[PDB]
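Asker: Handing you this structure, nothing more for now.
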Amino acid sequence: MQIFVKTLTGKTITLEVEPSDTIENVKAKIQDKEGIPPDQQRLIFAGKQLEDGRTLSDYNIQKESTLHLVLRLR
Amino acid sequence: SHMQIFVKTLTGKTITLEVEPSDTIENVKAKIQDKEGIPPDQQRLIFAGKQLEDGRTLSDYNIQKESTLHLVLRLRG
């Protein structure tokens, strides 16, 4: 289950994730790779702003799907 | 003495900052960290299509009051 996370500058990272993983889990994995705290991350899929508590299956995020990472200011 | 500038991400999300023309780009990054908690190393700042260098000042780039700098996330590797 290899999904992609795309920044606003073209750069894209790959993540190995399991169907049950929550969006928060996804943000933790991104912190592990990029050092960006989850609270500073906004994730978008299919024009939707993703919620931390939900899983990738609740958004029908399939293998090779591409999520969008956006900076989240206070 | 002081002036307001905007720092904007690519989504249009904006932050306002009070700065001096004599402030360094690193000073601006540190002010952004103070406001947003984003470490300087994660920040790349852009103005007039020129990547901004930590050691230079705002006046070096002729950044004026109400000018807008763009903020971009810096990734690892």
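Each position is counted from 1, following the chain as shown.
Every residue, even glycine, has its Cβ placed from backbone N, Cα and C.
What Swiss-Prot notes for the published mutagenesis of B:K50 to R (Swiss-Prot position 48) is this: No effect on HLTF-mediated polyubiquitination of PCNA. Annotation of the published mutagenesis B:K65 to R (Swiss-Prot position 63) in Swiss-Prot: Abolishes HLTF-mediated polyubiquitination of PCNA; the original residue is retained in the structure shown. Under mutagenesis, Swiss-Prot gives B:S67 to D (Swiss-Prot position 65) with this note: Phosphomimetic mutant that binds and activates PRKN. Under mutagenesis, Swiss-Prot gives B:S67 to A (Swiss-Prot position 65) with this note: Prevents phosphorylation in case of mitophagy. Impaired translocation of PRKN to mitochondria. Experimental mutagenesis at this site is recorded by Swiss-Prot as B:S67 to G (Swiss-Prot position 65), annotated: Phosphomimetic mutant that can recruit PRKN to mitochondria. The mutagenesis experiment B:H70 to G (Swiss-Prot position 68) is recorded by Swiss-Prot, whose note states: Loss of DTX3L-mediated polyubiquitination of histone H3 and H4. Record note (Swiss-Prot), mutagenesis B:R74 to G (Swiss-Prot position 72): No effect on ADP-ribosylation. The unchanged residue is displayed. The note that Swiss-Prot attaches to the published mutagenesis B:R76 to G (Swiss-Prot position 74) is: No effect on ADP-ribosylation.
I'd like these features described in context: how deep, what's nearby, how far apart.
Answerer: Within the same chain, residues at least 6 positions away in sequence whose Cβ sits under 8 Å from that of B:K50 (mutagenesis position) are B:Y61.
In sequence order, B:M3, B:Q4, B:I5 constitute the residues six or more apart from B:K65 (mutagenesis position) in its chain with CB-CB distances below 8 Å.
Mapped onto three states, the DSSP output places B:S67 (mutagenesis position) in coil. A sphere of 10 angstroms centred on the C-beta of B:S67 (mutagenesis position) encloses 17 other C-beta atoms.
Cβ neighbours of B:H70 (mutagenesis position) (same chain, under 8 Å, six or more residues apart in sequence): B:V7, B:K8, B:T9, B:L10, B:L45, B:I46, B:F47.
In the three-state DSSP scheme, B:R74 (mutagenesis position) falls into the coil class. Around B:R74 (mutagenesis position), the same-chain residues six or more apart in sequence whose CB sits under 8 Å from its CB are B:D41, B:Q42, B:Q43, B:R44, listed in sequence order.
All protein chains shown were included, and the count of other CB atoms within 10 Å of the CB of B:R76 (mutagenesis position) stands at 10.
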Asker: May I ask for the distance between B:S67 (mutagenesis position) and B:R76 (mutagenesis position), taken between their Cα atoms and rounded to an integer number of Å?
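Answerer: Their Cα atoms are separated by 29 Å.
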Asker: Listing the mutagenesis positions B:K65, B:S67, B:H70, B:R76, which lie under 8 Å (Cβ to Cβ) from chain A?
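Answerer: Listed mutagenesis positions meeting the cut-off: B:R76.
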